Amino acid sequence: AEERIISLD
Amino acid sequence: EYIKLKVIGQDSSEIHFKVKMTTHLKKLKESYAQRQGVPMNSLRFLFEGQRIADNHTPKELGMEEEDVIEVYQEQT
């Protein structure tokens, strides 16, 4: 899998 | 102020979240469940083995950059 970063707020 | 948390699933995959120290972790739980395509209430999210509530924050739980959250199926 590729890197996955999700930003919240 | 923002930290990155690594959410590890039952299959060892990872989704990382950048959150504020004051963010209510419901938002992480909802986003993760959405990305997995499962009901949020089908999962339990643990930090250091302890259940994360909707209103817990990283600051309240003492979370730090790159700390791990584990996801398990809810108990029955």
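Residue numbering for chain B follows Swiss-Prot, covering 20-95 in order.
Using the three backbone atoms N, Cα and C, a Cβ is placed for every residue, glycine included.
What Swiss-Prot annotates here:
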type: MUTAGEN; residues: B:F36 to A; note: Abolishes binding to PIAS2
- Task: Starting from the Cβ of B:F36 (mutagenesis position), draw a 10 Å sphere and report how many other Cβ atoms land inside it.
- Result: 24
- Three states by DSSP: which one describes B:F36 (mutagenesis position)? strand
